[PDB]
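*Asks:* Sharing a structure here in structure tokens format.
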Amino acid sequence: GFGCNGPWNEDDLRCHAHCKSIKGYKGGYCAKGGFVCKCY
């Protein structure tokens, strides 16, 4: 994962960091119990 490893490890800031690092995205957040790094 990219920061999102469940409610026991919710590095949302890291998911946003990841997605932001990819030109085209604005950010990212940990969805599905914080198991999925969803970029937007």
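Sequence positions for chain A are given in Swiss-Prot numbering; the residues included correspond to 56-95, in order.
Quick reminder: no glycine exception, Cβ is built from N, Cα and C everywhere.
When I checked Swiss-Prot for this same protein, it listed these features:
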MUTAGEN   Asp67 to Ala, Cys, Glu, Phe, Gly, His, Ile, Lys, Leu, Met, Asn, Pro, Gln, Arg, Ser, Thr, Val, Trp or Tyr  Complete loss of antibacterial activity
MUTAGEN   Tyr84 to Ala, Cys, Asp, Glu, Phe, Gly, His, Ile, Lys, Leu, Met, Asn, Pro, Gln, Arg, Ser, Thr, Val or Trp  Complete loss of antibacterial activity
MUTAGEN   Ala86 to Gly  No change of antibacterial activity
MUTAGEN   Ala86 to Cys, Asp, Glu, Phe, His, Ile, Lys, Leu, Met, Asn, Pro, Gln, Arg, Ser, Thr, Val, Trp or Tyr  Complete loss of antibacterial activity
MUTAGEN   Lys93 to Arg  No change of antibacterial activity
*Asks:* According to DSSP, which of helix, strand or coil covers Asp67 (mutagenesis position)?
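*Replies:* Once the DSSP labels are grouped into three classes, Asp67 (mutagenesis position) ends up as helix.
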*Asks:* If I restrict to non-local contacts, at least six residues apart, and a C-beta distance under 8 angstroms, what lies near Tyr84 (mutagenesis position) in its own chain?
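*Replies:* Those within reach of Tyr84 (mutagenesis position), by Cβ under 8 Å and sequence separation of 6 or more, are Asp67, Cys70, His71, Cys92, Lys93, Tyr95.
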*Asks:* Long-range same-chain neighbours of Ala86 (mutagenesis position), Cβ under 8 Å, sequence gap at least 6?
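*Replies:* Expected: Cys59, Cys92, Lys93.
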